[PDB]
Amino acid sequence: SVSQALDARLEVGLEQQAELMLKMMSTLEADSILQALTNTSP
Amino acid sequence: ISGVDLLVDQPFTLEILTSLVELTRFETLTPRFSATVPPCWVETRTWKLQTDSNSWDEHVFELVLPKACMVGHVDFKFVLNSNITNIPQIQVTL
Amino acid sequence: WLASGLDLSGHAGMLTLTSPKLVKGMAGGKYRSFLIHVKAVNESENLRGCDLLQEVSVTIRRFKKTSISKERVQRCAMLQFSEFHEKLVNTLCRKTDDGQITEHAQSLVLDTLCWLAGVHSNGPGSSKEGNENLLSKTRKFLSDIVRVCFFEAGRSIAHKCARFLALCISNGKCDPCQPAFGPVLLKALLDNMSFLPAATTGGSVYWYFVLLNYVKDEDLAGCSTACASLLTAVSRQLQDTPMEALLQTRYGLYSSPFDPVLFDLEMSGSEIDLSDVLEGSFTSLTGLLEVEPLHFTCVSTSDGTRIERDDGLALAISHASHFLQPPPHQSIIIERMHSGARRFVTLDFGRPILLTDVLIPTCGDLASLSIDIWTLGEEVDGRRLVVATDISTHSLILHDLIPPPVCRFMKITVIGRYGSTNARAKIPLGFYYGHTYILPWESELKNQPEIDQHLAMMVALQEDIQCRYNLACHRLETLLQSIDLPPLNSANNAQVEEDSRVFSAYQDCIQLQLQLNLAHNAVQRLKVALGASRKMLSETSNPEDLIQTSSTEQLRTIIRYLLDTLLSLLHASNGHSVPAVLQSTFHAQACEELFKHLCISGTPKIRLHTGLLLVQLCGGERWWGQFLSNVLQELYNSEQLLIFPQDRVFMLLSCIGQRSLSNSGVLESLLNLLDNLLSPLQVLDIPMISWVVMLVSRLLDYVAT
Amino acid sequence: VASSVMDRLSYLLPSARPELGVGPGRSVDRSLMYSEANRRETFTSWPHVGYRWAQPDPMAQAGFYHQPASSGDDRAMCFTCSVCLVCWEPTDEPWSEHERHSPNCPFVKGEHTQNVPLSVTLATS
Amino acid sequence: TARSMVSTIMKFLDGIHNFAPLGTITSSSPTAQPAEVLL
Ligand SMILES: [Zn+2]
C-alpha cells in the first residue's frame, strides 16, 4: 500500500474527505493489482 | 431585499472573479470559543470519551461563539475504536 | 451519516459542516449559538453507536472578511437567481464572443463551481432549484467541458476539473427524477479516449484513467471494446527502427536516446527479475517533466545530526543549466539514537520558489516525520504540510499540491521509533519538485523579472541543450557503429571498456534529453502564461492521424497506463466469469499480433504486464500451446533477421508457459513441436533445439514442483 | 475526586500548609506534592525559564517537580513513577519526554490517578 | 566437454569454493556436543 499521510494544511479546506476517498481508491487499486499479479487462472 | 448591486450580472472580467475567489477563503477563529459537553467526556478543542451508559442514546453538545460573525464551517474530527469490525450507523446533526 | 467521512483505515474521520441555509438565517444577524446532536440509529465492552467514539475534536472556521460590504445579498443572489450558473457553464463552453477565456479564468470559475457544489451538497428542505439547474447545465455541456479541461488544459486545470467532477460524484443526493452521474460520466469519458495520444501531461491522463477505473463498474462492454480497438491501433502504430531494438538486445537499453521528447519520469523510494512474480505504488508520483527539481542548502542543524552527501551568453546559459540540475543523493546521519530521537534540520532553496511534489524514501528506523515550510518567519507565515507516523511502513509521497504554495525554507522534524537500537542509519532528503518561475496569479496567493526576457533565456537554454543533445546523439551513434558484430548469432552476445563507454554515452544522452524536455515544458508553461494556449484538438481530427503523429515515449507510457487499467478490469471480476466482449475481440490472431507488436520491441515491464493480461484473460484457451510453438519457430530460427532480446523474451516465454501449465494443451503442443523438430531423426539446428529443450525442461521442472 | 477533595481541604486550612522545602539533601513530601500548584511552585529556582519548551507551567502540568541535588541543575522528578531525568534540553517537550522516559506512567496512558488539577483548586479557593 | 552457451545462460538465471556450511553433520555415536561448529 501507501503511507497514511495527507496534507495537514488542506484540513482547513472542504475537500479533505475528497482527497481521502481518492487515496482509498488508489490503495484499493494497488491492492487489486497486486492480487491480480499474485492470483493464477482457475 | 432589492436595490443592491449584485455580483452576478457583470461580465467575466479578471478582477471580479479574483475578488470572488479571494472572498471565498476561510480563516481560523481566534480567540477560543465557548462550548459545554456532558461530563462523560474528559479533556481547536479536544475531548476523550469515557465508557458511560447513562446517556448513551443521545448526546447534545452546546456551542457559543465569542462573536456573531460570518459562519464559514465547523470541523468535527473523531477517532474511533481500534477493534471495530463493522461500520456503525451513528449520525451527527447540527 | 458517518459513511461520508471515514478515512482509509476506518478508525478515524472528519466532517466539515456548512450549508447555504446557515448564511440565509445569518442574514438576519440574530443567531449566535448552536447545538450538535450525536445519535445512534438502528434498523468485553459492547459499545453501540455513540459509545463507539474514542476521541473527539471540535473547531470552527470563520469566513474571510473582504473589502466588499453588504455581502449577505451578494451571497443570496446566486442562491435565489440561477442565471449566474448557466453563465458559468458558458464560461466553461468557450461559446461567448467576449474574447478568449484564459486558463486562469477557467480555474477561477471552476473554483467557484466547486464551492457552490459544496454548499449545494446538503439542502435541508432548502430550495434546490439552483442546484438542479446547475447540475442540468453541467450534464448538458459535459462533453465540451471535459474536452476543454482534460485535453486542452494543463495539470492544474485538469486536476481541478477532476476534483470538481468527483465532488459532484460525492454529493450525489439527487431527486428520484434525476439519474445518477455515473452512467453519463462513463459515457462522456469514453467519448474522448480517441484524443488521448494527443494529450500533454502524464498526471492529467493518470487522473483521467483513475476516474475511468473507478466509474467503469457500471457498464463494461463499450469501454472494453473501445479499449481493445485502441490497444490494436497503438500496437500497430508502435511497430513503426532497428536502432533502439539493437540497443535493447545488446545492452537492455529500452528508453530511446534519439527520440527527443518523452511523456513522464517515474521514480520512487521503494530491468526487473521475473522470478518472484513467476512496484505497484510507483505510479504515485507522475508528471515530473512539467515540474523541475531544486537544489538544497542546509542552514540549521540540531544536536547529534549531520547532513552529508551519499556516494558572455554561453556562461549565463551554463549557469541557468546548472540551476536546472538534479542534485546528487544526500542524507542525514544521527550520532546517538534512542526511542524518540527528536532531531531538527532546516533547508534553504536560496530564493522564493513554488513547491508542488515531495518524496521521502522509506526509513525503517524512524517513527514519524513532519515538514513545515516558511518564507520569511517561523511565526509569520508558517503552515504545517504533513506529519507522517508510518515512515517505516511505506514512503512519504505528496503529489501535485493544489494550490501550489510558495516558500523558501524547509523545516524537517524527525522522531525516532520506540525501542530503537543504537545503530547508525541514514535518512535521505529525497527529491523536491517545484516551479522555477513564480506566476503573478500564484505570487499573489501568499524584483520579479518580466515574462518575455525569462522566456527568451529559457528558449536560448533549450536551443543550447538541443545542440548538446544532438552532438551527444551523434557521438553515441558513431560509437555504436564501432560495436563488435560477430557472426556467432546471439549466444556469444550473452556470454570491457567499450561497454562502459557505451553505458556512459547512453547515460549522458538520457540526462541531456531529460533536461531538454523539462526545459521545453518550462518554455511551454511560460508561453501559455503569456496568454497563448497549448495544442487544440480540432473536431475534424482523425484519431488515427493523431495516433500516428504522437511521440513514441508517450505511446509507450499510455500503453502501460491503460493496460494497468485492463489489469484492474480483469481483477474486478473477483475471479468470476470474464465478460464475453473482451474474450471475443481478443481471439487467436489478434492475441498473436498483440504479442508480436508489444512484447518484441516494448519495455520489460509492459511486456511482463501484458503477458499477465494474456494469462489472466485467455489462460484457459486451447490455442496457447500452438501459439507458443509458432512464436518459438518464427522467432528463434537461425535465418531470423529480427533483432530482439532472445534471452529475456525466452525467460518470459518460459514464465508465461509456466503460468499456462494449468491448460492441458500447452504441454501436448510443446511435445508435438519437439516431435516435429527432431522428426529427421526418425538440417539439424543445434541452438534452436537447445533453446526449446531447455524451455521444456524448465516447464517440466515447474510441473514436477 | 478524593485527591481534589483533600487538596481543597488542605487549601482551606492555612494551619495544615507546611512550608515548601525545596533544597539539596532534603526529600520532599510526595503526598503533599499531589497538588499541581505545589509542583509548579517547586520551579521558582529554575535556571532555564528562558527555554522555549522547558518552561515551568507546561512541564509542571505533566506531573513533575524540581528536586535539585545542588544549586543550578535541572533535575526534575515525577511524583508518581519517580523517573530520573537529568540534562534537560530546550527542545524537550514535557509530554513527549514523559512518554519516552516512562511509557508506564499513568499520565501517559491517561488513566485517573491521584493528580489534582489546578482548575479544581482555583474553583475551590 | 567444454562449457557451452546453455550453461552460461542458465547459470545466472537461478576459484574453488567451500561447501561445508551448506551441508549438515552427524556422528554414529552420541557425542557431548554437536560438530556443526566445525562446519
Ligand atoms: Zn512519571
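Sequence positions for chain D are given in Swiss-Prot numbering; the residues included correspond to 251-375, in order.
Just so you know, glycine gets a Cβ as well, placed from its N, Cα and C.
According to Swiss-Prot:
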MUTAGEN   D:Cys328 to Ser  Impairs ubiquitination of CASP3, CASP7 and HTRA2 mutant 'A-306'; when associated with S-331. Abolishes interaction with DIABLO/SMAC and impairs ubiquitination of DIABLO/SMAC; when associated with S-331 and 1616-A--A-1666 del
BINDING   D:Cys328, D:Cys331, D:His348, D:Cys355  Zn(2+) binding site
MUTAGEN   D:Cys331 to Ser  Impairs ubiquitination of CASP3, CASP7 and HTRA2 mutant 'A-306'; when associated with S-328. Abolishes interaction with DIABLO/SMAC and impairs ubiquitination of DIABLO/SMAC; when associated with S-328 and 1616-A--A-1666 del
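Neighbours of the Zn(2+) site: apart from D:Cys328, D:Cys331, D:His348, D:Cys355, residues of the same chain with C-beta atoms within 8 angstroms of the site's C-beta centroid are D:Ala312, D:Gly313, D:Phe314, D:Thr330, D:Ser332, D:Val333, D:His351, D:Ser352, D:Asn354, D:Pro356, D:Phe357, D:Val358.
Cα to Cα, D:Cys328 (mutagenesis position) and D:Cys355 (Zn(2+) binding site) are separated by 9 Å. Close to D:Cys331 (mutagenesis position) in the fold, though at least 6 residues off in sequence, lie D:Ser352, D:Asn354, D:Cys355, D:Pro356, each with a CB less than 8 Å from its CB. Non-local neighbourhood of D:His348 (Zn(2+) binding site): D:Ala312, D:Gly313, D:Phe314, D:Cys328, D:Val333, D:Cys355, D:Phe357, D:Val358, each in the same chain, at least six residues away, with C-beta under 8 Å from its C-beta.
In the three-state DSSP scheme, D:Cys355 (Zn(2+) binding site) falls into the coil class. The secondary structure of D:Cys331 (mutagenesis position), as reduced to three states from DSSP, is coil rather than helix or strand.
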